[PDB]
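Inspection log for the structure reproduced underneath, given as structure tokens.
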Amino acid sequence: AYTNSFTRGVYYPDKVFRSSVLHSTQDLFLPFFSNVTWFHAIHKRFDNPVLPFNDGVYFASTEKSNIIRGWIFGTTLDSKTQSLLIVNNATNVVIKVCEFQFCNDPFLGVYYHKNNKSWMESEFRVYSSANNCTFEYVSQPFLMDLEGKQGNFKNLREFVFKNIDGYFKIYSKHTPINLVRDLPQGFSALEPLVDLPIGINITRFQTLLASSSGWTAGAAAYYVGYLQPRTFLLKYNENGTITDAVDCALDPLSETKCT
Amino acid sequence: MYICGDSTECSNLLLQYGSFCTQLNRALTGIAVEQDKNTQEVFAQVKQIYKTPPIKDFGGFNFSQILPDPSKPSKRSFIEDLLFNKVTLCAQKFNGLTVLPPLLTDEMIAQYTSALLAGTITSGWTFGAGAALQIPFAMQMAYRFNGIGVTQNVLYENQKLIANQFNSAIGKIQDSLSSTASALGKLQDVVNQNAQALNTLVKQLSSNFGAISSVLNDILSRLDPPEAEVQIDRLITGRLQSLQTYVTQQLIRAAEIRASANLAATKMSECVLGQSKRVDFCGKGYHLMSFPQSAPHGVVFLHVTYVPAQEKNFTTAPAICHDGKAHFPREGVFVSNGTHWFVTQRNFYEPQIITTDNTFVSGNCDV
Amino acid sequence: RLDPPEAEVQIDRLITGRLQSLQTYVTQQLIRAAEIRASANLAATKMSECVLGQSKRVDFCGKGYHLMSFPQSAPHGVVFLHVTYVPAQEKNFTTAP
Amino acid sequence: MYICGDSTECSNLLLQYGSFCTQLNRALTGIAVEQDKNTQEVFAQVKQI
Amino acid sequence: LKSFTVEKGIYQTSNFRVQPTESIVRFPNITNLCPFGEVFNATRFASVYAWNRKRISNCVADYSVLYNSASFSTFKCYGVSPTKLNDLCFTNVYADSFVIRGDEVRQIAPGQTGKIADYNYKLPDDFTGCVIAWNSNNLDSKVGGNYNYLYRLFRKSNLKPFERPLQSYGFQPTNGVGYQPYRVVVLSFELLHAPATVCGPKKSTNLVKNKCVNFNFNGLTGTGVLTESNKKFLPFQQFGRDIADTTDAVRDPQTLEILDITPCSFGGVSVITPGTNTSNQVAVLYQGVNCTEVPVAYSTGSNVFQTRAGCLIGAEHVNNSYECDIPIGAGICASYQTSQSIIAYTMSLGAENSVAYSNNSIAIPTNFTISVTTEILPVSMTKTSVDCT
Ligand SMILES: *[C@@H]1O[C@H](CO)[C@@H](O[C@@H]2O[C@H](CO)[C@@H](O[C@@H]3O[C@H](CO[C@H]4O[C@H](CO)[C@@H](O)[C@H](O)[C@@H]4O)[C@@H](O)[C@H](O)[C@@H]3O)[C@H](O)[C@H]2NC(C)=O)[C@H](O)[C@H]1NC(C)=O
Ligand SMILES: *[C@@H]1O[C@H](CO)[C@@H](O[C@@H]2O[C@H](CO)[C@@H](O[C@@H]3O[C@H](CO[C@H]4O[C@H](CO)[C@@H](O)[C@H](O)[C@@H]4O)[C@@H](O)[C@H](O)[C@@H]3O)[C@H](O)[C@H]2NC(C)=O)[C@H](O)[C@H]1NC(C)=O
Ligand SMILES: *[C@@H]1O[C@H](CO)[C@@H](O[C@@H]2O[C@H](CO)[C@@H](O[C@@H]3O[C@H](CO)[C@@H](O)[C@H](O)[C@@H]3O)[C@H](O)[C@H]2NC(C)=O)[C@H](O[C@@H]2O[C@@H](C)[C@@H](O)[C@@H](O)[C@@H]2O)[C@H]1NC(C)=O
Ligand SMILES: *[C@@H]1O[C@H](CO)[C@@H](O[C@@H]2O[C@H](CO)[C@@H](O[C@@H]3O[C@H](CO)[C@@H](O)[C@H](O)[C@@H]3O)[C@H](O)[C@H]2NC(C)=O)[C@H](O)[C@H]1NC(C)=O
Ligand SMILES: *[C@@H]1O[C@H](CO)[C@@H](O[C@@H]2O[C@H](CO)[C@@H](O)[C@H](O)[C@H]2NC(C)=O)[C@H](O)[C@H]1NC(C)=O
Ligand SMILES: *[C@@H]1O[C@H](CO)[C@@H](O[C@@H]2O[C@H](CO)[C@@H](O)[C@H](O)[C@H]2NC(C)=O)[C@H](O)[C@H]1NC(C)=O
Ligand SMILES: *[C@@H]1O[C@H](CO)[C@@H](O[C@@H]2O[C@H](CO)[C@@H](O)[C@H](O)[C@H]2NC(C)=O)[C@H](O)[C@H]1NC(C)=O
Ligand SMILES: *[C@@H]1O[C@H](CO)[C@@H](O[C@@H]2O[C@H](CO)[C@@H](O)[C@H](O)[C@H]2NC(C)=O)[C@H](O)[C@H]1NC(C)=O
Ligand SMILES: *[C@@H]1O[C@H](CO)[C@@H](O)[C@H](O)[C@H]1NC(C)=O
Ligand SMILES: *[C@@H]1O[C@H](CO)[C@@H](O)[C@H](O)[C@H]1NC(C)=O
Ligand SMILES: *[C@@H]1O[C@H](CO)[C@@H](O)[C@H](O)[C@H]1NC(C)=O
Ligand SMILES: *[C@@H]1O[C@H](CO)[C@@H](O)[C@H](O)[C@H]1NC(C)=O
Ligand SMILES: *[C@@H]1O[C@H](CO)[C@@H](O)[C@H](O)[C@H]1NC(C)=O
């Protein structure tokens, strides 16, 4: 589905504390109402495609229980060039920038409630094979609200992935909402989550999930969008939290507003 | 400081160029002196200081809202305080940007305007010519009516109605200025122009002007004398040009401001200290007097004017013949809606019997 | 002291400095001319309205009531002698409308 | 169109020089508005044809 | 004024600026460390024949944690120094870890002599790795003597730059001075070859407040007064900027708090005096400045008065009213009077008067006085022309 965003994809660009200051910034931004690609993770049918990392990727999803464990980033994804593994769970990540040799289905693959629903871990293709490595990082044993607690969907795991002059940055934000329908209208800035002076280039990125013919279709939606160089007027509240934003290129009204 | 403060390199390299700062010092100092002077002419036009008497027995004319109230710490008019509240907008010091407070104080200007209004109401137009001479306000209004060629009698014949109309008008202007703010656009724009000019001047500090960076300290730390100079001279050049630009439009704005100030001083000395005759100069309609009120960096005038409202037309004749001789009106004009002929003052319908004293003879009828 | 090739740099530096100083002087000169011309227009108006005639404008031809004035040439300037009437002593009475 | 007429590189270069031409544009815009204002003030002194 | 005599009045003079009081350096502490602790301190190294080659990047080449060691005898680089490694960022660092004969420590250094040196470790002609000599006899020692670290590499073919003696039975503590086994550790790093991904450590000092000090916080160098501030920074925002996009607030890196920046006082200075022959007593004024700091640079004073437009020195205050003679600002004016001294006061706007308003009396003049007054107006100035050339 060629959906359209409304106001999402806004992340804090800097560490500057601006109090009640309306500041303009020209940078990679996801355009307002930009048409974005919708994906339904089908649990034979599997929506796990390798999509281009066209210089800045905006991922969004409300899933629960960490169905999508992590990301694969690379320009070869076949151990020829060092690739980034970002498989994550409750405690910490196992960030791994290594010339890893991936598999066709390189993920743990916990297929619960799918075959006949008792419990187990199916495979361990998370570690397919490796030509070498070059570096690995393990983050703090945190505990983020990414586990399975549905209630009313409030785990909006929007993620901004950037790789500029070698520094790879990840912005994120947990946004609670109530409407269980498609992305509701609202404003919520995405704070930086992790910076990494990796120094590599990513051309293709693939998802990591957690022939199932006959099983019901998967119930999980996530959106992919691509940022583009645009100018945004960002409103820093008294307490330096971005509360509103405008894009000149949207329409003449926004153009005159920002000018 | 503004260009390259806190550097011996800054000092010596600026010394290389010469005396540009030297000139610009007087450049801005003359502007400041001119501001202070302009204030001096516009306001301090009185030798002595006057004070209103306690008894506000102005023939029923209400002087209060404009008048000072002892209660408030600032002895401003009600309207002047309202204007102060209406008009609205100090982090720029960081680069030697200094604001010199006006020599006078809003309090001093308030006292000056208070004395001006008091002297006006008390002694008509004489105080300007010299020592103020007490007069009845009604007498002054009669003299103004004469000045616009209006017979005094009407003034007394409608004293109460005139007072009521004046009171309603002053209240209405009070309410209008209280509600809307667009009237103060001129002063708001002046303030905004100044602020934006200073703000942009500050902004220019961040430009490399083709240099590797816009941080003189970073240039000094990273580079050694030769290429440090190669970059620093370029930065100095750019900041220099920005500064002369700023000084220039400051000069031009000050020039036009001085022209406006001279115009305002003339308006003061003419509308206020006397009853002029230049059409529309003292506002639209037939000018009577005016009342000044200070505002931050500006002045406000309350032009009071007469305006005819209702009309009743007639038929006229150039002159009259009584005994084969031509009689003409001394003043006014003849008028007849048929039945009878009369003469009246031009600016008011006051029919009168035509008689010997009203008119004067000249020649015979045929011509 | 310097061969023409490198000396060109210093020559350009001095050229730029002298020309920019000259144009700054020109701008100052023309603004001075602007205000002096405004003053001259004012002076001509005063000449016509006070010398050639008796104006009613308040304090336009000097303080007090204006009677007439005289001109006097001055180097690059002019002087006016304003003759004015002014009451001196005042004694007050009782009035009626 | 004058300083760097139709040149992306020249525009990028002039970007380092602040907003001088921006201020100049503001000024000339004010000049044109002043022209119109002068015309209005000097001519349309009456509001009844 | 380029004159031996000056007219009575006020005249602008050289400005004044509060010079800094001291310097302060506040920085975070020793951060993450590159894999150097292992290279220059470990229980076991690699074999001489299998001389270790470790690529190091994406870390902090913290020289502080490395140079805190005192076992080194002479640890300096021919082109750089460890001390100034705080503000140096590396691309990649190669670590060479192997155990050899003690006498072979220098033979690992570039520009050495001996055919037994290149047998196990060839000497490249452009080696920037600084040589380090340190004691590792205990680490390399074994009771009977370790012969496993042999130098059997006797390849006849010439050895290229980084293409991949046995006078003691084994590595024993009984080896004499200069003969005990030594672990050769060299930080062979190159710049301009790989993208910058390694940066250096930092150093900090104590804190001060309410003083014009040259503060350096996280590389931000600037002079000002540091005062505790109630502004609430965000958990990740360490500084704030004003509408002018200029730093105004800074959060301490070490402690978690917010501090303001207040550049220490400065402002014009001017002199007020009567005519030269009139007297030789002067008044000094500091526009937009306070007497709090006037003793910085007449420092005694003994006659000081605060004013909205600055604090005056060397003049006497008067609580009387007179016409302004030399304006000062904020309705303050100076005059020279009686013994004679300079005095300041509140200007007398004018003598108070109050007309006997009765709207029943009329003041009619009895007579008049004709007056003559002068008016002066420029009408022109001298022409001028120039040859541009
Ligand atoms: C010229 O116009 C001025 C109008 O401001 C006259 O000053 C007086 O101003 C007050 C309003 O502040 C007018 O109304 C008075 O209001 C006060 C208090 O205001 C409110 O509270 C009282 C109850 O305490 C209530 O009665 C009022 O209506 C307000 O709700 C009252 O205490 C007064 O009694 C009075 O109502 C005055 O009317 C107004 N006085 C006059 C004569 O207009 C000023 O006096 C006028 N100058 C002359 C010479 O007439
Ligand atoms: C326009 O026509 C009006 C009609 O009245 C004029 O009124 C004027 O009013 C005065 C008196 O108030 C007249 O003088 C005398 O008026 C009395 C009675 O007044 C009216 O009635 C008589 C007829 O009974 C009529 O002749 C008057 O004109 C008045 O209309 C008369 O009994 C006397 O004979 C004597 O007229 C004025 O004569 C009268 N003026 C005129 C022209 O009629 C009003 O003046 C007129 N306006 C102008 C500018 O001419
Ligand atoms: C660099 O300088 C010294 C090196 O030891 C440390 O600074 C100060 O040391 C104090 C005593 O160890 C610490 O006081 C404690 O602070 C904690 C903070 O949660 C309190 O819970 C505890 O009750 C003590 O008050 C203090 O942490 C620290 N303060 C300052 C301004 O420096 C410090 O070394 C550090 O040690 C640990 C605690 C980590 O912070 C390391 O990253 C670091 O090496 C360094 N100062 C810093 C980071 O600001
Ligand atoms: C930056 O500061 C503002 C307030 O200064 C934060 O918004 C919230 O506004 C109110 C009014 O000041 C603050 O007081 C009260 O806090 C309690 C919770 O402690 C809350 O229940 C009240 O309704 C009221 O908000 C409040 O502390 C403040 N923050 C919160 C969470 O309530 C603004 O959120 C701050 N910006 C940040 C944290 O990014
Ligand atoms: C969450 O993630 C961490 C890894 O980031 C997991 O760490 C495990 O710890 C043990 C002992 O160190 C290792 O043997 C395992 O290989 C790690 N598990 C992996 C890599 O999958 C941690 O166990 C995870 N916790 C949960 C509840 O999933
Ligand atoms: C006032 O002058 C007008 C002009 O003729 C006289 O007649 C009026 O003419 C205008 C149009 O020109 C019409 O609008 C009116 O309806 C006309 N009114 C009448 C009564 O004719 C008018 O008579 C004059 N009034 C006088 C002399 O009293
Ligand atoms: C006007 O007539 C009255 C007659 O009483 C006098 O008023 C005096 O006016 C002066 C103002 O200069 C005051 O100083 C006196 O206090 C007033 N005295 C009285 C009794 O009113 C005086 O004869 C005349 N005023 C003049 C010439 O100024
Ligand atoms: C000049 O400095 C003194 C203090 O050094 C100012 O007086 C007050 O001093 C107390 C000391 O606790 C402060 O709390 C006040 O804030 C100070 N007031 C001000 C306005 O700073 C004195 O007022 C200062 N004079 C000026 C700035 O003109
Ligand atoms: C995205 O959605 C909008 C609205 O339907 C549509 O105009 C636009 O063509 C879509 N983008 C595509 C098809 O690429
Ligand atoms: C396994 O068995 C049950 C039998 O009813 C069936 O509901 C389901 O389709 C199968 N898959 C599960 C439980 O995931
Ligand atoms: C891993 O080992 C091989 C040699 O066996 C080497 O070529 C490669 O550079 C090593 N590291 C990576 C990231 O490929
Ligand atoms: C200063 O000027 C002269 C010469 O010093 C001197 O006679 C005079 O007393 C002084 N000025 C005045 C106005 O007295
Ligand atoms: C003037 O009088 C006031 C009140 O007595 C006093 O506070 C002040 O110190 C006096 N100033 C001088 C110069 O006498």
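Chain A is numbered as in Swiss-Prot; shown residues: 27-69, 77-243, 254-302, in order.
Looking at the header, which is where the method is noted, we find electron microscopy, 4.2 Å.
Placement of Cβ uses the backbone N, Cα and C atoms for every residue, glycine included.
In three-state terms derived from DSSP, A:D80 (variant position) belongs to neither a helical nor a strand segment and is classed as coil. Taking Cβ-Cβ distances under 8 Å and a sequence gap of 6 or more within the same chain, the neighbours of A:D80 (variant position) are A:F65, A:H66, A:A67, A:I68, A:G261. Swiss-Prot gives this note for the natural variant A:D80 to A: In strain: Beta/B.1.351.
Under the heading of natural variants, Swiss-Prot lists A:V83 to A and annotates it as follows: In strain: Omicron/XBB.1.5, Omicron/EG.5.1. Within 10 Å of the Cβ of A:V83 (variant position) there are 12 other Cβ atoms, across all protein chains.
According to Swiss-Prot, the natural variant A:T95 to I carries the annotation: In strain: Iota/B.1.526, Mu/B.1.621, B.1.1.318, Omicron/BA.1. Within the same chain, the residues at least 6 positions away from A:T95 (variant position) whose Cβ sits under 8 Å from its Cβ are A:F186, A:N188, A:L189, A:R190, A:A264, listed in sequence order.
When Cβ atoms from all protein chains are considered, those within 10 Å of A:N121 (mutagenesis position) total 20, not counting its own. For the mutagenesis experiment A:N121 to Q, the note given by Swiss-Prot reads: Partial loss of biliverdin affinity.
Record note (Swiss-Prot) on the natural variant A:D138 to Y: In strain: Gamma/P.1. The Cβ of A:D138 (variant position) has A:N81, A:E156, A:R158 as same-chain neighbours under 8 Å, each 6 or more residues away in sequence.
Listed in Swiss-Prot is the natural variant A:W152 to C, annotated as follows: In strain: Epsilon/B.1.427/B.1.429; when coupled with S13I induces resistance to NTD antibodies by changing disulfid bond in positions 15-136 to 136-152. DSSP assigns A:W152 (variant position) to coil in the three-state reduction, placing it in neither a helix nor a strand.
Here Swiss-Prot notes a natural variant, A:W152 to R, with the remark: In strain: Omicron/BA.2.75. A simple way to gauge crowding: the CB of A:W152 (variant position) has 7 other CB atoms within 10 angstroms, across all the protein chains here.
Using a 10 Å radius centred on the Cβ of A:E154 (variant position) and all shown protein chains, the other Cβ atoms total 11. While the structure shown retains the original residue, Swiss-Prot records the natural variant A:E154 to K with this note: In strain: Kappa/B.1.617.1.
Recorded in Swiss-Prot as a natural variant, A:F157 to L carries the remark: In strain: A23.1, Omicron/BA.2.75. There are 11 other Cβ atoms within 10 Å of the Cβ belonging to A:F157 (variant position). In the three-state DSSP reading, A:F157 (variant position) counts as coil.
There are 20 other CB atoms within 10 A of the CB of A:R190 (mutagenesis position), with all protein chains counted. One entry in Swiss-Prot concerns the mutagenesis experiment A:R190 to K. Its note says: Partial loss of biliverdin affinity.
Record note (Swiss-Prot) on the natural variant A:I210 to V: In strain: Omicron/BA.2.75. In this structure, A:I210 (variant position) belongs to neither helix nor strand by DSSP; it is coil.
Remark: A:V213 (variant position) has A:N185, A:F186 as non-local neighbours, by Cβ distance under 8 Å and separation of at least 6 in sequence. Natural variation at this site is recorded by Swiss-Prot as A:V213 to G, annotated: In strain: Omicron/BA.2, Omicron/BA.2.12.1, Omicron/BA.2.75, Omicron/BA.4, Omicron/BA.5, Omicron/BQ.1.1.
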Alpha-carbon spacing, A:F157 (variant position) to A:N121 (mutagenesis position), which is rounded to whole Å: 14
Closest of A:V83, A:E154, A:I210 to A:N121 (mutagenesis position), Cα positions, variant positions only: A:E154
Rounded Cα separation (Å) that holds between A:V83 (variant position) and A:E154 (variant position): 24
Between A:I210 (variant position) and A:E154 (variant position): CA-CA distance (Å): 32
Cα-to-Cα gap, A:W152 (variant position) vs A:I210 (variant position), nearest whole Å: 31
All-chain count of other Cβ atoms within 10 Å of A:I210 (variant position): 17
